[PDB]
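In what follows, a single structure is set out as structure tokens and then discussed.
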Amino acid sequence: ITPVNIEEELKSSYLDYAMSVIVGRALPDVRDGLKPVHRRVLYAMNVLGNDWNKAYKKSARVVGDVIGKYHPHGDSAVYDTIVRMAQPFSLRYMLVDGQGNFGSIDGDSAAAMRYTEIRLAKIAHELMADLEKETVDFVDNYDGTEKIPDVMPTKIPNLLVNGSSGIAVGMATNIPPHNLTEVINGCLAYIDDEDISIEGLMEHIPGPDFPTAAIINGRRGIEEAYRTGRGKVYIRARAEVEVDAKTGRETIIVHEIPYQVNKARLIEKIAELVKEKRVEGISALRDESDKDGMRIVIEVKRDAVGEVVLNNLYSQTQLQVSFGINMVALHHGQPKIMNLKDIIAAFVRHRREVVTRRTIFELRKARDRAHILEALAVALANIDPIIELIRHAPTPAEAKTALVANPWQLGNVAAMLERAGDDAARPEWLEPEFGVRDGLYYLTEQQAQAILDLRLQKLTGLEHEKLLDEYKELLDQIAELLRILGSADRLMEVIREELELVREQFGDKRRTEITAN
Amino acid sequence: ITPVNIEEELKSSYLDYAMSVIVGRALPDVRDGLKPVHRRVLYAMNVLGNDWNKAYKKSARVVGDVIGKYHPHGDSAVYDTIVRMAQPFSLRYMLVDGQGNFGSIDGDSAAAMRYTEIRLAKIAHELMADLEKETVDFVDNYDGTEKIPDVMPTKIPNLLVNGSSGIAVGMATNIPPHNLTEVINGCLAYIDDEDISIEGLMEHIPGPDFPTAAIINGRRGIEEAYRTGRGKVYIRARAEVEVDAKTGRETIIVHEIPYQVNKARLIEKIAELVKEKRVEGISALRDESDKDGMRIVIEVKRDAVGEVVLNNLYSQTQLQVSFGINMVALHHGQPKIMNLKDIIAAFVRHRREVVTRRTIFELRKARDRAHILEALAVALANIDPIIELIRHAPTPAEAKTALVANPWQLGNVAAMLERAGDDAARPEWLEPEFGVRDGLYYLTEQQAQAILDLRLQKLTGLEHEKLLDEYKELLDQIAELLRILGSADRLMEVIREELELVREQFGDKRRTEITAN
Amino acid sequence: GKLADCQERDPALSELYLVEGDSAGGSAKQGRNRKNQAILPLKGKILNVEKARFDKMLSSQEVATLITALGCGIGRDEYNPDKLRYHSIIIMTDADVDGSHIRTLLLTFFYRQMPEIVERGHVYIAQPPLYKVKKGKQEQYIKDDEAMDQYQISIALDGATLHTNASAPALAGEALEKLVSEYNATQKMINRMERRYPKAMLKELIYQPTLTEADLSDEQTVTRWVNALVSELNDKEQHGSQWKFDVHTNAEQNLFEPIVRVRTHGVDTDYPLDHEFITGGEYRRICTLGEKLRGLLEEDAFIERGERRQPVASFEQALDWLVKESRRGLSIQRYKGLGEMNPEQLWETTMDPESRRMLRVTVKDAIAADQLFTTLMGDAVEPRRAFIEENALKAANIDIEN
Amino acid sequence: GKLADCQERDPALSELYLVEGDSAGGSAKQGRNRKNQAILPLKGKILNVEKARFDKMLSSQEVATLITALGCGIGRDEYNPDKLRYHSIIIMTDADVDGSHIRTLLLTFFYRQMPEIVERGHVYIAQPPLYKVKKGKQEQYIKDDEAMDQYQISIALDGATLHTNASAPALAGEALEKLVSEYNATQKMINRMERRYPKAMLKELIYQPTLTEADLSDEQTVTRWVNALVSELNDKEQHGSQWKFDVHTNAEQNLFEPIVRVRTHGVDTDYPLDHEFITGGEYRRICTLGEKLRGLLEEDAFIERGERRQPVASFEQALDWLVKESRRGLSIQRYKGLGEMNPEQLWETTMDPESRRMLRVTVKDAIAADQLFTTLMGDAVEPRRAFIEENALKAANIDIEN
DNA sequence: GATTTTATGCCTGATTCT
DNA sequence: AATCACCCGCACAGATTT
DNA sequence: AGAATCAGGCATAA
DNA sequence: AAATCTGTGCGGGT
Ligand SMILES: COc1c(NC(=O)c2ccc(NC(=O)c3ccc(NC(=O)[C@H](Cc4c[nH]nn4)NC(=O)c4ccc(NC(=O)c5ccc6cc(O)ccc6c5)cc4)cn3)c(OCCN)c2O)ccc(C(=O)O)c1O
Ligand SMILES: [Mg+2]
Ligand SMILES: [Mg+2]
């Protein structure tokens, strides 16, 4: 037993909890726009080989694997997180391909884990491109037994296109979706001119683009949010009034509703309002949405005008909603309020880093393969002494020592070996003692082992020529990679080509209409 | 709207359900005594590599794999089936080694699937012995994607050893456990003499042997059950009366209880019976069973007699129970009532079939390997012409055609082939055109391909000697397999050796005591 | 309480569905016509009223809820079929054996407790599908296995498949389809008589020439015939079994029988082709099919699949190659239960009035139905066991095979 | 209400526990002392009485059950602390952030509703362990990561570890342990300041000598030090890094502006070093440790490990090899929560009166505690945000350098 | 993380009719 | 087989008091 | 006094 | 008749 003051315990415990929640659960990362749970789920699904053109898997398998291996928390939260990513009316670009009962726009329910199936989406493979080439770092899991990526090498601007929403201790974040083509055009414009202002970006990006295709009523909140990071906009439904003549009847047909609205709640709220006589001029209400589109029919009395009741509905019910834009994200593990240009710059810097690391890895691999092929080509030109030496040796180890002991003359293959640009295709870790010396070749241990593994099939002419062709191809590839690493302009060309390819592949059309008051 | 008669619908539906339950759910197979769910669980656990000398795995993973791949049914039934096989007080010889909380004899219940782990037991590997050598038939699963064994190539008499219990439509089955050494001795006695009567068998198999080590009362029922296949026996608990002089007051100590009896329910029933003055002379009741063993203490009144109350306890309480032996099993896909001799004969015939198929497979493999070894030796005998011919080869196919369409000189290896004459090692599928004809070897296409896939590493002396040693031992293996297939007594000798080895490995002592009335 | 009522109040245009399982009921409630359709999920198996007492029937929860939902009376002096709600009733259970058992229990309840409901024709049975097949653009549902076989056969012979014998003939559809259908029928006939003969023996006879029992008599050609048969059997044997033949002339027509030693290490006594086998029509149809299946293929032959080609040398190989090519861009989904179906599929398959398919239950004979119910669902074990044994595999030995 | 009341009716020797979760509650009920202990499991997070109105406190089930179990009244003109039961109260929550949050909620409830109970010192806090170490025979429990690190270091240097530098010296225990402890302290000091400088520069500067500002000059002396540092950094690279340097003068001192580039086309353009850094105590202690840490190893050197000897340079890898040797026969388990522990472990580790460990809660000042509670647990967001920002990592970057 | 009563057949004990 | 009752922050109708 | 009828227990499935 | 006050729901956690 030892006394402790209440203030110190309260302070330490609450600060620890707040710091854990701020950077552990809620806020996303600016570079890839994913919370930790999303990253862990995607990595777990990728490790299983659950590709987009293969058979489905049960959700229970993936949820259990994620809980056991990487994410030690409850199963209901993980399953809800998986279910939200497969709904067409929640994400602009879905990241999971689902099968079963995943719910509907009425917000009814979703089937349990043991009644549904899932797999990765085609676009999701762009988020995890070139993951095996040491493009990012890895960190230990909760008990120092596994490795998880620190950040995905994303190729899509995920944060802007898919948006974000999160609640933390002391702060909150809320960012709407966007369109992919406009964002890519803005990124290309930024790359073309690095001192671009907000207006130049907004020429390509008028505003958000929700999945449900509502109407945005206003043009000032978008500018304020994109300039300072905080703003407010109004989303309005789509409706019209039609007259069929005859007896001068008027009916209101509702087609499209705002974002994040449950249709059944709206219908029952309107029914309750007309029951209490709070809205005058409404006779009948019906829903007739069936497999083709959304339609809600409202029949009004003959002693009223449709426009007045429509405006009353817009003012009263949930047909018009207010959306508060508030952009908060982690920059370097610290929350920060940002605007459009900061996000674009962060994405561009991430792409530069990823491409540089990929180039270094590829250069190393090419140099190693060229080093092996040099020894193979040298050995193939001195078959008779090599086979004589191997036959006379009693053991493979003695044969290897005898091969390594003395130098070997280059022979007729000295033309291409000396045509290389000195140290263009020379591995760095290799000592200067080995390699092509003055008129003679010195073999290493692994080169001798590779020679001893050669098959009799390679003595044919075509197999002899293929090695030389591959050697020349590798020399060309090494030259290209060195040229890319040389200047700072080729990197932007590569990035622009990749962005244009992504735009051509995954582009789409606009849904939401922006209009003045 | 096609009408349908009620009678035909009822008849077809009920007949389909009854046949499926009879031949797919409840009754076991006589050859191995496993219901389909047990076989599927064991096969699924074996395919995953969950051996008896490796790390544990969680129950949920195995249950999910079983449900997804082979068994299209619920999870509770599968988990209960797995749990019952890991309880020392349910099976005489456990088949699953479990870690966690799998219940207790007092009446507790096992933990959920998420909190326990399992793996295979050592004895289970005897059931699946020689499964990879084409010994049993495979059948399609429910979706026609995977293969499941039709029956395990068992080596343990599982049916008699572990018993069985099942309820079907129109019939039921109930068979008690037995001791392994007695059953093996009975099988050996039957092998020695196939005309042995039931009297001869019963000298080696006195009676059942329960896990809990109760007492069996009477002897007529056992003989009747083993002669006709239906009978009844009485299982009595072990108890005694102890007095420590001094006060001269006795107490009843109970150490053991019958098979399938709950301790808590027994204690509370005894308390309820003695509360209502239904049993006289009982003063106090206590339980002190913990760690060391089982002990239940009953303190009788001072003026009572221990023997009278002890006899009344058997009549009234559950310290004595009645077990009805009723043997029903599937013989050839149909229910049938068995006795001891039929079970023993079926097991012996199954063993004979399995050994014959295994021998055939081994002989085929040995001949196939010896063919390629002869080809490689003949090729190495003439290395210089082979490489000289290959060097002038535009492509591999031309080299192969050149090698195939020409005789070759045996050289110094022919002496070894003198031991291989008489068509001992030639494959049956091989035509008479190929092979040695007049002291000059003839090569086939596959032999030429094997020659072309030869490494330089095997040009040393030791690698040459290894092939000769391998060929020499393969000739002896082929001779032994042919001699095994050539007679019937050798098969019985092999079977007897296997049975004796199993008895030595897994034998143990008796628990239950059989006594007359 | 586990009952989604319909807004329609006239008791002559409503319906009632008895779904199996809770998830299935949840899926069905979303995809239904809310005006005049009601749902009543069942959690699991239900009480058997044939064996139970009336007091326990009243005590149980599922049957009490069903009785309250129907609205009619229960027991004598209370039952009144006139005051009936939901004048249409549909079962719609799963497509496996457990579904059949629950269906039989529900039929027993309806017939024993409410005879007039069944007699007047207010009970129906639904037919949900099993397979869903998509081939890029087309999509369709297939019930059970036989329709899947027909679909596979149609897809295999769908366009191209112009078999070339010597230079470039063209069977062109109908002849090939008839030959394939006859071959499949013969294979189905052969597969159901595995107990009485080996499969390989029956398969081998089709390609060999006809025995011609009419002109055989005692020409001693049976020796060459059986020797050739045994040699052909042993030529391509790949399982270690061996075959021998025995012949005798006990009658004017010489008889023969084979003896086969198989992997079990025991030799069967014989499989004699007695007068019954040669005189049976099975051998006649086998010979008739073999007449069309002689060595029609030439030295060089191939199959002309669409924008593809591959040489072939046997009818079976050609069929296998065609079937393998037919399964290139085909996607098949198998429904393990009603819980695997989203509401749109259930609506368009089983609940749409203008595209659903059902069966109407009716009673033909009263005494026969009563005897059948008493025998099967009664609490006397021995009559049920005898009935199951009578209709067992011993009565499955149908000698027609057509 | 999930309360397993004790038998001791005298309220001067009883105990009460507030377990988190259901599995932990069941384990505690299994492993408790039945005489004078009670268990009251809590299923999940409870109401925050600081924000909620007084009406909803009575409506809430959890706090209502807790108030009933305690036995004291609630609200003014009804509270009576004399009529108390369970004079000892223990929290015993998990050892993660959610457990700390639940602990804070319970403390807020107790302090706001029952000041006298907290003042008199009847509320205690338990302390279960985190790690369990097993070494064949020696097995035990270790709490917190710092104790685990201390245990690992002690086991690494548990006898032997005679550092043979040149011919045969011997630190022999205390000197080596002191040096290792100082090195670990400097490593922690480097890690906490890792954000503002690279790791490699700090790790390499310790081996370099002092700056030697006394003989510093505008030319021929300032360049040599930075050039030597850059040379010693460049020749140890594995990630394609490059180090460059430049110097400048401001009429008082010659300041360094080193730069480094790795996997980026950009450049920081400055990592300045001037009089401010050298005047700091961090560099002073770094140089103090580096004075002992020099190239003391001769051509021959090794460590006389237990039946082992590894003559090599780069003493960091020698320490790694020592750690590997220590961990050869060591097994570690990391508890995920109270549910993992079986009843015997819970009994012997936290609930045993003679081997448990706890903490007593007391109040030092009243106004300060009240202000802290109002600031943190109130419903004013801006003060809470300001408080969290002030005590954020910026205030944690303590420049005491000691 | 924990949540209901049913079918199918052979033994028993406790209880109810003539 | 989906449902239980609380924490965290921001914006908004209808309900109470000055 | 002795037939007759009613329940609970065991192991794989909704 | 201006100004405080009381509830509901969005998305990851016990
Ligand atoms: C059968 O399925 C299959 C599979 N199967 C699988 O592949 C499968 C594989 C794996 C696992 N699992 C696991 O290995 C595991 C491992 C570890 C755990 N964790 C723990 O032990 C720890 C302990 C612990 C720590 N500290 N204290 N205790 N639990 C917890 O920390 C923990 C977390 C949360 C909670 N409560 C809540 O949140 C909660 C909520 C509401 C509340 C409401 C209230 O009002 C109040 C309170 C509420 C609280 C409490 C404690 C858990 N599981 C698995 O299980 C289910 C995965 N979902 C699998 O199914 C596959 C295929 C098929 C097929 O058909 O092909 C298939 O059918
Ligand atoms: Mg089913
Ligand atoms: Mg926790």
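Easy rule for this one: first residue shown is 1, then count along the chain.
The deposited model was determined using electron microscopy, 3.2 Å.
The backbone N, Cα and C atoms fix where each Cβ goes, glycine too.
As recorded in Swiss-Prot, the features of this protein are as follows:
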BINDING   D:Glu20, D:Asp94  Mg(2+) 1 binding site
BINDING   D:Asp94, D:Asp96  Mg(2+) 2 binding site
DOMAIN    D:14-129  domain 'Toprim'
MUTAGEN   D:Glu20 to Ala or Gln (Swiss-Prot position 424)  Strongly reduced DNA supercoiling and relaxation activity. Reduces ATP hydrolysis in response to DNA binding, but has only minor effect on the basal rate of ATP hydrolysis
MUTAGEN   D:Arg32 to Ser (Swiss-Prot position 436)  Cannot be made, suggesting it is lethal. This is temperature-sensitive in S.typhimurium, but not lethal
MUTAGEN   D:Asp96 to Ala (Swiss-Prot position 500)  Strongly reduced DNA supercoiling and relaxation activity. Reduces ATP hydrolysis in response to DNA binding, but has only minor effect on the basal rate of ATP hydrolysis
MUTAGEN   D:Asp96 to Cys or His (Swiss-Prot position 500)  Alters metal-dependency of ATP-independent DNA relaxation, prefers Mn(2+) and Co(2+) over wild-type Mg(2+)
MUTAGEN   D:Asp98 to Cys or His (Swiss-Prot position 502)  Alters metal-dependency of ATP-independent DNA relaxation, prefers Mn(2+) and Co(2+) over wild-type Mg(2+)
VARIANT   D:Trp347 to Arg (Swiss-Prot position 751)  In microcin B17 resistant mutant
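Feature map: annotations from Swiss-Prot on the structure.
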residue	record	DSSP class
D:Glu20	mutagenesis position	strand
D:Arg32	mutagenesis position	coil
D:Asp94	Mg(2+) 1 binding site	coil
D:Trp347	variant position	helix
Of the recorded positions D:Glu20, D:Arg32, D:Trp347, which one sits closest to D:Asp94 (Mg(2+) 1 binding site) when you measure Cα to Cα?
-> D:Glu20
Check the recorded positions D:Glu20, D:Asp94, D:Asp98 for other C-beta atoms within 10 angstroms of each C-beta and report the one with the most.
-> D:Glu20
Cα-Cα, D:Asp98 (mutagenesis position) versus D:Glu20 (mutagenesis position), nearest Å, comes out at 10
Integer Å distance between the CA atoms belonging to D:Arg32 (mutagenesis position) and D:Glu20 (mutagenesis position) | 15
Please spell out the DSSP helix, strand and coil residue counts for the domain 'Toprim' (D:14-129).
-> 48 helix, 14 strand, 54 coil
List those of the recorded positions D:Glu20, D:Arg32, D:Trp347 whose Cβ lies under 6 Å from any atom of ligand 3, in sequence order, or write none if there are none.
-> none
Under 8 Å Cβ-Cβ from D:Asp96 (mutagenesis position), six or more apart in the same chain: what's there?
-> D:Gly337
Please work out the number of neighbouring Cβ atoms within 10 Å of the Cβ of D:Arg32 (mutagenesis position), leaving out its own Cβ.
-> 20
Which residues does D:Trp347 (variant position) neighbour through Cβ under 8 Å, counting only same-chain ones at least six apart?
-> D:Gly31, D:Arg32
